[PDB]
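Following: one structure in structure tokens, then a few remarks.
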There are 4 protein chains.
Amino acid sequence: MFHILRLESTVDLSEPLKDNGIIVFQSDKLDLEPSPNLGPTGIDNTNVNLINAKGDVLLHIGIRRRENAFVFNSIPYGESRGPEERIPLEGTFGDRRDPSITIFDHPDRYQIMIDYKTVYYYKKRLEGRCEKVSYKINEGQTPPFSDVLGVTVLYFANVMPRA
Amino acid sequence: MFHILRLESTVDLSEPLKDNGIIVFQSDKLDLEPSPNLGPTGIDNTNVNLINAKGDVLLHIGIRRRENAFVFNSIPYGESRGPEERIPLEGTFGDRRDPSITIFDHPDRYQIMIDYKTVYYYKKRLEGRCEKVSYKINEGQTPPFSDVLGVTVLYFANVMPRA
Amino acid sequence: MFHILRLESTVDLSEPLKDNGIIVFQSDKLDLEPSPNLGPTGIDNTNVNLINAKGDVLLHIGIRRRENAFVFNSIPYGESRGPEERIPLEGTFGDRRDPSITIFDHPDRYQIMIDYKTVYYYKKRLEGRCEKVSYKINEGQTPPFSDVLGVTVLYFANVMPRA
Amino acid sequence: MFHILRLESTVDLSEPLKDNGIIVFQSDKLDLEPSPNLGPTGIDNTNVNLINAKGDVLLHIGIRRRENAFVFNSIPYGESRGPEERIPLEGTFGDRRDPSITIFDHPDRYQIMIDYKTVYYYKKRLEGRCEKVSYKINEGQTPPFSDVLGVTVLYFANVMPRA
């Protein structure tokens, strides 16, 4: 199932993500440079998110170009964000013009891939299945990807012969 | 290679399409109803196109909802369009929420698929390789797909094990 | 649909191959050196075949290592083969140790691929859908592939998302 | 990378399996009826194994048709197997006549799939990368699969576009 995900918007999946589902976020541009304008916020941050029916952010994926890092986290609806889990940003992107972030669902954790190469395993923190995805950025900034992304949801059986 | 193709725009491929290349046009919405407003033009038409370096339209794919048909054609740069080749529109789309148009290149013709089911073989008319793709509609109308499409270019070797 | 195809045997398909079906013959070995022994025919020949319900060989694909070329033909049941259609063997295989022959069906012709690169388009000569495949060799010789091949039958939709 | 795996034999891989590698064991047949004969062991057992460079069985996957379950274990070279880990056999196969067992590698564990549906996560016990695979059966019995299996080694990137 394909979805069009515009910058600063949220899109509903067609159904809750089943066990071992796979979500691919596809860009047609790469920009690893700091945003021209920092904007009111004061922090260079663009992110994609997996959200449940209640509005909780099961997985938050932030790209911090001025900090050279990927920030993973979870955010209960209307509450503060938990402890951050970070890893270096350099050396993950930069190999192709259409960068992508792939998420592989497992019972207790999320497998995260950059341009199809696993870079981290994030332990789940909040309850409930993914039913929405969002693409957000702090006011006045410019993203590290195209301002519109292609999002595909599929299962291993799909990318293998048969129906 | 993934590309983001916005309504009423043209995007350059990263390189001329090689023999037996495959181009997939992906929408996340389907609307088989006549456009609300016909607009100045007076014809309900939305189309996608394969274009060469010189600006000639090697393959034109128009969807005519009020005529219940698919119109295939070619258009030399700055010249009149040739003879139309048409087939019924009903029964091709309507099986899924994310409709797609796939084009399979062959030496002398283009294999055209709707939602991955072949519906026609169009004989090539103009010379030169595909290097651009466009998504167009007549002024004031609303498309039968999302106003942004995902376009992927690949080769058979890609969708099969190995590198 | 996967099938095991042993040298000098014929295997039935699950059902008649439908329009645009794809058949992939996989080997885990490549040996382009000519067969040491030639047996009673005096001609180095190993072939794979697509057969219809009444015994007609719809498409015969031979590998002639002593003549540097592929040989394509059709053979009505109980009759003699028709005219041969050839292309060079050199420059097709070579870039892998697990070679494959892929046939992509079309209304009036067969698209043939070596290691997933199209090398020829064979115009159909007989009627009826393919219902069996075979792997044969001339008496007393050794083949250029493993003595057992993996055969997969699928369709374009199977290698693309959802449904 | 494709490999032919005959019953009661061991086959080497092209190179040590890298992080996140995927190994697919394919059969063209399914027979869950118990083996008519049991031979000297008196236990109906057919298995597939992932082996390292020094003879250690990193992962042993057994099918016990008389005990209704899969048996997972590890076996250091020259030593005795460790504790068994089981799950029911019933309800895993069944929806195809060409069954497959897929192993997806992870840093600390193996994700196991039957017909492309995850059924278990086995925690690694031994060191070293997988360099060989084998297909074995207890003396005098007949297996639940074809006597020859097709084995494919690949990576996630291989089943996704470009590079």
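Counting starts with 1 at the first residue shown.
Recorded method is X-ray crystallography, 2.0 Å.
Each residue, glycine too, has its Cβ placed from N, Cα and C.
Summarising the environment of B:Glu84 (carbohydrate binding site), the number of other Cβ atoms within 10 Å of its Cβ, over all protein chains shown, is 11. What Swiss-Prot lists as carbohydrate binding site is B:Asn45, B:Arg64, B:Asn73, B:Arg81, B:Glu84, B:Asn138.
The annotation domain 'Galectin' is assigned in Swiss-Prot to B:9-154 on the grounds of sequence analysis.
A mutagenesis experiment is reported in Swiss-Prot for this position, B:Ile43 to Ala, and the note states: Abolishes chitooligosaccharide binding; when associated with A-45. Long-range Cβ contacts of B:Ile43 (mutagenesis position) within its own chain (separation 6+, distance under 8 Å): B:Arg64, B:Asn138. Mapped onto three states, the DSSP output places B:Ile43 (mutagenesis position) in coil.
Taking all protein chains in view, 19 other C-beta atoms sit within 10 angstroms of the C-beta of B:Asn45 (mutagenesis position). What Swiss-Prot says about the mutagenesis result for B:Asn45 to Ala is this: Abolishes chitooligosaccharide binding; when associated with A-43.
In this structure, B:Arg81 (mutagenesis position) belongs to neither helix nor strand by DSSP; it is coil. Among the mutagenesis entries in Swiss-Prot is B:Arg81 to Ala, noted as: Alters binding specificity, leading to lactose binding and reduced affinity for chitooligosaccharide.
The number of other CB atoms found within 10 A of the CB of B:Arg81 (mutagenesis position), across every protein chain shown, is 12. Among the mutagenesis results in Swiss-Prot, B:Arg81 to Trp has the note: Alters binding specificity, leading to lactose binding and loss of chitooligosaccharide binding. The residue drawn here is the original one.
Of all Cβ atoms in the protein chains displayed, 16 besides its own lie within 10 Å of the Cβ of B:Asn138 (mutagenesis position). For the mutagenesis result B:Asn138 to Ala, the note given in Swiss-Prot is Abolishes chitooligosaccharide binding.
B:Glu84 (carbohydrate binding site) sits 14 Å from B:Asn45 (mutagenesis position), taking the Cα positions as reference. Spread of the carbohydrate binding residues is 18 Å (greatest Cα-Cα distance among B:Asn45, B:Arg64, B:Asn73, B:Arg81, B:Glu84, B:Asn138). Around the Cβ of B:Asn73 (carbohydrate binding site), a 10 Å sphere holds 19 further Cβ atoms from the protein chains shown. Contact with chain A, taken as any Cβ pair under 8 Å, is found for none of the recorded positions B:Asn45, B:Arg64, B:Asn73, B:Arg81, B:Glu84, B:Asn138. Between B:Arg81 (mutagenesis position) and B:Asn45 (mutagenesis position), the C-alpha separation comes to 15 Å.
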